[PDB]
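Here's the structure, in structure tokens; my notes come after.
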Amino acid sequence: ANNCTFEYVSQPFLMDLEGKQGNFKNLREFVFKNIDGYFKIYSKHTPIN
Amino acid sequence: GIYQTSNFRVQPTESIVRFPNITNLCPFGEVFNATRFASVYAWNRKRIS
Ligand SMILES: *[C@@H]1O[C@H](CO)[C@@H](O)[C@H](O)[C@H]1NC(C)=O
């Protein structure tokens, strides 16, 4: 990984420690985007099975 | 009779100023106060965003 430009660091997001056995399926959705030089992102966490 | 002459509106008492913080915590500090500064021939950079 050579020619660098930017490097941002953050803690993990959208992850927990839950223990269950059954029907608990979840859906994760994001919005990747690139507008005005900013790779925008919109999200909506919707736990649903 | 009655004649609508003028209006007497209540003016704002003051103006409250403050910032909502938002994208914050700049590491910009660790630029001037550091150790092992490079030489003149050597080139260095530190992108901050
Ligand atoms: C380097 O020293 C200065 C002098 O007081 C002080 O601001 C701090 O300890 C260091 N600089 C930064 C930006 O943290």
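Residue numbering for chain B follows Swiss-Prot, covering 311-359 in order.
Using N, Cα and C of the backbone, Cβ positions are placed for all residues, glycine too.
B:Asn331 (mutagenesis position) falls within neither a helix nor a strand when secondary structure is assigned with DSSP, and so counts as coil. B:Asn331 to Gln appears in Swiss-Prot as a mutagenesis experiment; the accompanying note says: Reduced viral infectivity.
Here the residue is the original one, while Swiss-Prot reports the published mutagenesis B:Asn343 to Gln with the comment Reduced viral infectivity. Around B:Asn343 (mutagenesis position), there are no C-beta neighbours below 8 angstroms that are at least 6 residues distant in the chain.
Quoted from Swiss-Prot, the note on natural variant B:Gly339 to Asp is: In strain: Omicron/BA.1, Omicron/BA.2, Omicron/BA.2.12.1, Omicron/BA.4, Omicron/BA.5, Omicron/BQ.1.1. DSSP assigns B:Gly339 (variant position) to a helix in the three-state reduction. For B:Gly339 (variant position), the count of additional Cβ atoms within 10 Å of its Cβ stands at 8 [all protein chains shown].
For the natural variant B:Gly339 to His, Swiss-Prot gives this note: In strain: Omicron/BA.2.75, Omicron/XBB.1.5, Omicron/EG.5.1. The structure shown keeps the original residue.
According to Swiss-Prot, the naturally occurring change B:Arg346 to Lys is described as follows: In strain: Mu/B.1.621. Non-local neighbourhood of B:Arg346 (variant position): empty, since no residue in the same chain at least six residues away has a C-beta under 8 Å from its C-beta.
Among the natural variants in Swiss-Prot is B:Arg346 to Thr, noted as: In strain: Omicron/BQ.1.1, Omicron/XBB.1.5, Omicron/EG.5.1.
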Query raised in the report: Expressed to the nearest Å, what is the distance separating B:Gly339 (variant position) and B:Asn331 (mutagenesis position) at their Cα atoms?
Result: 18
